[PDB]
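Reviewing the structure listed below.
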Amino acid sequence: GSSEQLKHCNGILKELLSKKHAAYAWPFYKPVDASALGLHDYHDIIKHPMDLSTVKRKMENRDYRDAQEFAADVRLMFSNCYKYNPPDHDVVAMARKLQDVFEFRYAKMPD
Amino acid sequence: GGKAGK
C-alpha cells in the first residue's frame, strides 16, 4: 500500500501502454467492444471485463489502494482472454507475451 | 471459437 509500490505499478502500466510493446499489447488497450466485433456471447462468458484503459483510469482516480489490487486487475484482463479464446489463437499468444512483460517486472516490486 | 484472427 505504499506510494512507492503504486509508483512501481504505474511504471509497469506505462510500459504496457508504450510503443515498445504495441505489436502485441494493442488488443488490451480498450474494452472489448463485443457488439462491434460480433462477439455476441462475450458478456455471457466474461463476467468482469477488464482492459488497460480501465486500469489506467483506476490508477489516475486513485482507486487502487495497494499493488495486489492492481495486479489482480491486470491478471483478470489476461484471464478473460484465456477464457474466451482458444489456446492456439493469435490473441492468446499476444496475451502470453504481454503477461510475460507484466509478471517479470511486477516481480521486481520494491519491498 | 474466440475472436477473429489478429
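Going from the start of the chain as shown, residues are counted 1 onward.
If you're wondering, the header gives X-ray crystallography, 1.8 Å.
Backbone N, Cα and C define each Cβ position, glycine as well.
All chains included, 21 other C-beta atoms sit within 10 angstroms of the C-beta of A:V32 (mutagenesis position). Where Swiss-Prot documents A:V32 to A (Swiss-Prot position 376) as a mutagenesis experiment, the accompanying text is: Abolished binding to histone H4 acetylated at 'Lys-12' (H4K12ac).
According to Swiss-Prot, the experimentally introduced change A:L37 to A (Swiss-Prot position 381) is described as follows: Reduced binding to histone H4 acetylated at 'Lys-12' (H4K12ac). Within its own chain, A:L37 (mutagenesis position) has no residue 6 or more apart in sequence whose C-beta sits under 8 angstroms from its own.
Experimental mutagenesis is annotated in Swiss-Prot for A:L39 to A (Swiss-Prot position 383), with the remark: Reduced binding to histone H4 acetylated at 'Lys-12' (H4K12ac). When other Cβ atoms within 10 Å of the Cβ of A:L39 (mutagenesis position) are tallied across all protein chains shown, the result is 18. For the recorded site, A:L39 (mutagenesis position), the DSSP three-state label reads coil.
Swiss-Prot documents A:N85 to A (Swiss-Prot position 429) as a published mutagenesis change and attaches the note Abolished binding to histone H4 acetylated at 'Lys-12' (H4K12ac). Long-range Cβ contacts of A:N85 (mutagenesis position) within its own chain (separation 6+, distance under 8 Å): A:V91, A:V92.
Taking CA atoms as the reference points, A:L39 (mutagenesis position) and A:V32 (mutagenesis position) are 9 Å apart.
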